[PDB]
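Visitor: If you scroll down you'll find the structure; I have some questions about it.
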Amino acid sequence: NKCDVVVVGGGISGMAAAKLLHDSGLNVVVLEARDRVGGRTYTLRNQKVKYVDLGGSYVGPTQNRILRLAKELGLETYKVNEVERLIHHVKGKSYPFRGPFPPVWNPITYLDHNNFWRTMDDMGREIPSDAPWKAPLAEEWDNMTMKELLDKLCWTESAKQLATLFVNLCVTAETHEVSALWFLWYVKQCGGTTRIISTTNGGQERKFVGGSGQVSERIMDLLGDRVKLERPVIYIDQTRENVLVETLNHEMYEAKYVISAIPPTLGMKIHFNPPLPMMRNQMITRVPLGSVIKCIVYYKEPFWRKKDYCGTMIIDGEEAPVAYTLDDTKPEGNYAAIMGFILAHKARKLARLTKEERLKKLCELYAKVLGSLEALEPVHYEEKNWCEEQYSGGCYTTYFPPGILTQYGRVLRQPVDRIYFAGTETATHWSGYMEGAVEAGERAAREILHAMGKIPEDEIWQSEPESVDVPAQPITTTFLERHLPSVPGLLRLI
Amino acid sequence: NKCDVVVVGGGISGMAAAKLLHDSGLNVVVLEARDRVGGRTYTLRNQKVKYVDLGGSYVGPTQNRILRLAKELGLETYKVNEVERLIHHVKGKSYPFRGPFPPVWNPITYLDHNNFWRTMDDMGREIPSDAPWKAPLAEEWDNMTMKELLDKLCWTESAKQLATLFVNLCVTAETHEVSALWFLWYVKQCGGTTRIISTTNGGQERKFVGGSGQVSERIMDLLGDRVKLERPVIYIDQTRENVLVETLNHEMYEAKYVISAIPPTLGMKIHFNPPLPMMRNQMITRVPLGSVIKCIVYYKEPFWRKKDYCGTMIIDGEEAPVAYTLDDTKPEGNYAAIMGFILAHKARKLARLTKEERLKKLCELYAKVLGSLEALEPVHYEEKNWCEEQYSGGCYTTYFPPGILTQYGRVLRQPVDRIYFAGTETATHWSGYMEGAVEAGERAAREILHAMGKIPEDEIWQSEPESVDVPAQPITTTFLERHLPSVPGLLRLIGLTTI
Ligand SMILES: *Cc1cc2c(cc1C)nc1c(=O)[nH]c(=O)nc-1n2C[C@H](O)[C@H](O)[C@H](O)COP(=O)(O)OP(=O)(O)OC[C@H]1O[C@@H](n2cnc3c(N)ncnc32)[C@H](O)[C@@H]1O
Ligand SMILES: *Cc1cc2c(cc1C)nc1c(=O)[nH]c(=O)nc-1n2C[C@H](O)[C@H](O)[C@H](O)COP(=O)(O)OP(=O)(O)OC[C@H]1O[C@@H](n2cnc3c(N)ncnc32)[C@H](O)[C@@H]1O
Ligand SMILES: CN(Cc1ccccc1)Cc1ccc(COc2ccc3c(CO)cc(=O)oc3c2)cc1
Ligand SMILES: CN(Cc1ccccc1)Cc1ccc(COc2ccc3c(CO)cc(=O)oc3c2)cc1
């Protein structure tokens, strides 16, 4: 019935918001559509896997809010295995390498590849994190897909395939589907190409012991009966003195304020009175989520480490179901496993198959990439197709098609009367990640503390001290990386 | 509570479906979200306008189903005024012309222009109406925006600017927003470039006496109390023997089948049990509608006719609020009016102005374009911003961004258990129009008649006799239009001849 704030959605963002309001002395209710909390994080437990992250999993340096929240809740991290060599599989062959991205040996291709990622970072430096529509070339860049940008920029097929794989892996969408402006903002607001792609010293450095689902679960433990499971919100009425929020199971919640902590497009599942203003009414029809099946094959031992492979595979080409993998073995060396993503159009394609059919295809691919018959002998398999989730819409995050971010992007976090907007999509650092979810939940919470007169405006956005446990090292470039010419640049000099 | 078929949506599609099902003996209920039927058609009546269409309005040759439905309901059509000259306004100057598109005198530009719409129609013939994703180059065309297609095809800026305006007018979206495959399909399934753009012998030839809103209102008259206004559907449960459909005002309806006759993305407003299959689940987050404000400025007299202007203006330029107008004078010659569209990014930009400020900007534009100070003397104004409609999502219709139609297109009208899909977006001919609404509504109803064993499979898709009142002149080309080279084709002829 009555409270101070109703939070819609019990993902990390909603939970982080609810925890902050609760800790400040307000009465909060969290309305969650599903029979669980965690949303796009989900940790499955059984005896075969012990625990496995089937959704969001990795955290790394510069993600200081999720690390502080998780540490307070009593969680600890361990490092993803990256002691041995990475593998780039291209044109049916495996090339082992060390470092964040595969070395290029052909000198023309080297120039072209080097220029491409240098250029993504250069372009990013002109895009404000909190307002990408204010980039000097915002409209130009927003009216191009990433496919067009890559066709203009890449002179070699081989750099273009690498760059395409990069886009597919970062945002689980095809290059032709996404705005260039949006994608370039996305990379930049994670701290750039190196930081976004890297395990060591990057976004995939670490996992939580026991799974990331414990973040949402432990906050639920704190809030007790204030969290209502299987309460999908259908109706929010703001015509009266207090805000009225109705659920599908026929309950009514009354509050001074609401935090919407759901993906923007899932706003469509709610009937509003009065209707939303025009820009938000259209925006929420224009912002899909990507497509991904997360797949984990278990083995008796981490047999790849014997061949001096870490388990990371970057896999080129149309025929491979999986483009990217990481070692998902536990810290102790047991429950050996490879984690792989079936991305974008391959997710639509292979979802038709049975679970056993997908396992066979993955095992045969890994046998080829890792060069071991051991890969043909899985002891267990887990997978989740996030495309089929009614209350997520896909994974990892919301992508913006061409034209949308400049026309509608301004309204993402704009309050609608007494509704404030959270969700990772509204963050300005690591938006799309669990880190963004924390930033956005806590920021929306503090917007409401400010509307209530409890805090000054300058405390709505709060900086975060660096994690002592997971410090950031500088991102560096070499002299040659910075000043080698592009392919057209070399041509002009001839 | 109990019936044979619940129809969700009381637009033309829903009402056509419900009418067919009722006439064949079944017990139907229509659940409509709004306090009125008609959806994206809406006829306003007051003493200043008598009546005016603020949404869907025009019908034309080849739209035989809406013409038949309208005629059986006791409606009549009249011709939109195209007696005098059209105007093309570009770079601040007005160029009167006759015929469907502004003729191009600069020969190079002529070749480029000619080639552009010829290539639109050529590519269109590659694309099956009922399965655009089966075109031989479906993938390549779908992975491209219309902006990229026009940048490759137009060797002159003037052709490119005309092509851009064509896309904005047809689908109320920017060239960079829409899939090339989708747009080429959309045009082809309307009968091609000429048919879609034309007043005489095209989509905009006629209007209903009294407004298009009467189609929905008259079917509601025939169905009586079976139509339920202010029943937004929130929940559809298919787990039991009978389908359960729940509304926001707390009513439960129980049926054998459901027709969903709402724009695909407004399917998001419904919670499904069991959950939708993956492909539909994602598809309905990927298919927005366009952006338009429809504006009608009333004048003492249709003063433009006296200058030998019919009232049609094709207006190119960033400063121009309105890109296209038609004469909206009553057939009796009174309530003189100009109907205009504010399209795509201009809808967004100008929505933040007041009604009075928008009227002012339109008048100043019309005055310049028509060369007439009388345009600054309006007697009345009406407008409707469709972008602000919770239960439409925009107008005229749904567009597909790059990559969506090939990946998700095949599930648009794929039934989900005992839910069948209508709405104009699921039609194969004049999808996006009132015609497509009628086609899709009647087809979905007949899918259900087949499921119930009342008709054979070959009667689901039914052809439509040609209107005797609105006969279709065929679309013809001249020899020169068919065989004149493109710009790069001419350049090839030049390089070859000089060797
Ligand atoms: C799915 C996924 C995500 C993911 C990733 C891999 C996959 C396969 N890998 C990641 C990673 O390694 N590291 C990382 O930091 N993030 C990763 N991601 C993304 C990450 O999981 C997400 O950014 C994050 O979990 C998003 O959190 P947020 O709190 O913003 O959103 P959410 O989890 O979707 O929660 C929304 C909740 O709202 C409920 N809901 C939806 N509709 C309603 C209604 N109408 N009423 C009530 N509740 C509603 C949802 O059920 C959900 O719980
Ligand atoms: C908006 C517009 C449309 C239009 C046009 C100009 C404008 C500004 N010009 C046209 C023209 O000149 N000639 C023509 O043939 N078409 C033109 N268009 C398009 C035309 O209006 C539409 O194609 C057509 O009206 C679509 O009919 P359909 O029946 O397919 O779709 P609808 O009208 O949107 O009806 C949907 C109904 O469903 C209700 N609804 C929505 N959600 C719910 C829920 N959850 N529960 C119950 N009911 C729901 C809507 O309220 C609506 O009545
Ligand atoms: C193909 N690419 C080329 C390249 C790109 C940029 C700069 C230099 C070279 C190398 C590369 C290496 C590793 C990656 C991995 O990137 C990600 C990005 C986001 C995630 C996420 C998102 O949360 C989850 C995850 O499990 O793994 C990820 C992995 C991408 C691209
Ligand atoms: C700019 N263009 C150039 C061109 C386009 C194609 C072939 C040759 C030249 C000419 C032109 C002229 C008129 C039009 C008008 O097109 C439409 C399309 C759909 C509608 C619709 C859709 O319902 C409603 C309406 O009131 O007006 C429309 C008007 C478009 C294009």
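Using Swiss-Prot numbers, chain B covers 3-501, in order.
A Cβ is built for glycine as well, from the same backbone N, Cα and C atoms used for every other residue.
So Swiss-Prot lists these for the protein:
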type	residues	note
MUTAGEN	B:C5 to S	No loss of activity
MUTAGEN	B:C156 to S	Complete loss of activity
MUTAGEN	B:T158 to A	Dramatic loss of activity
MUTAGEN	B:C172 to S	No loss of activity
MUTAGEN	B:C192 to S	No loss of activity
MUTAGEN	B:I199 to F	Alters specificity towards synthetic inhibitors
MUTAGEN	B:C365 to S	Complete loss of activity
MUTAGEN	B:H382 to R	Significant loss of activity
MUTAGEN	B:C389 to A	Complete loss of activity
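In the displayed structure, how are the listed features positioned relative to their neighbours?
Guide: Long-range neighbours of B:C5 (mutagenesis position) (same chain, six or more residues apart, CB within less than 8 Å of its CB): B:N29, B:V30, B:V31, B:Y255, B:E256, B:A257. The DSSP secondary structure for B:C5 (mutagenesis position) is coil.
Sequence-distant contacts (6 or more apart, same chain, Cβ under 8 Å) of B:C156 (mutagenesis position) comprise B:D114, B:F118, B:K162, B:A165.
Around the Cβ of B:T158 (mutagenesis position), the same chain contributes B:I110, B:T111, B:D114, B:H115, B:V489, each under 8 angstroms and 6 or more positions distant in sequence.
With a cut-off of 8 Å between CB atoms and residues at least 6 apart in sequence, the same chain places B:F185, B:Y188, B:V189, B:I198, B:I199 near B:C172 (mutagenesis position), listed in sequence order.
The Cβ of B:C192 (mutagenesis position) lies under 8 Å from the Cβ of B:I198, B:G205, B:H431, B:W432, B:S433, B:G434, B:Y435, each of these being in the same chain and 6 or more residues away along the sequence.
DSSP assigns B:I199 (mutagenesis position) to a helix. Other C-beta atoms found within 10 angstroms of the C-beta of B:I199 (mutagenesis position) number 20, with every protein chain shown included.
Following the DSSP three-state reduction, the secondary structure of B:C365 (mutagenesis position) is helix.
Around the Cβ of B:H382 (mutagenesis position), the same chain contributes B:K50, B:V51, B:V299, B:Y300, each under 8 angstroms and 6 or more positions distant in sequence.
With a cut-off of 8 Å between CB atoms and residues at least 6 apart in sequence, the same chain places B:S293, B:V294, B:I295, B:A349, B:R350, B:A353, B:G396 near B:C389 (mutagenesis position), listed in sequence order.
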Visitor: For the mutagenesis positions B:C156, B:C192, B:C365, B:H382, which ones lie near chain A, with a CB less than 8 A from one of its CB atoms?
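Guide: Near chain A: none of B:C156, B:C192, B:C365, B:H382.
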Visitor: Less than 6 Å between Cβ and the nearest atom of ligand 4 is the rule; apply it to the mutagenesis positions B:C5, B:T158, B:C172, B:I199.
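Guide: If the test is a Cβ under 6 Å from any atom of ligand 4, the answer is B:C172, B:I199.
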Visitor: Could you check what DSSP calls B:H382 (mutagenesis position) once collapsed to helix, strand or coil?
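Guide: The three-state answer is strand.
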Visitor: For B:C365 (mutagenesis position), just count the other CB atoms lying within 10 A of its CB, please.
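Guide: That number is 19.
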Visitor: Three-state secondary structure of B:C192 (mutagenesis position) from DSSP?
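Guide: For B:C192 (mutagenesis position) - judged by DSSP and reduced to three states - the answer is coil.
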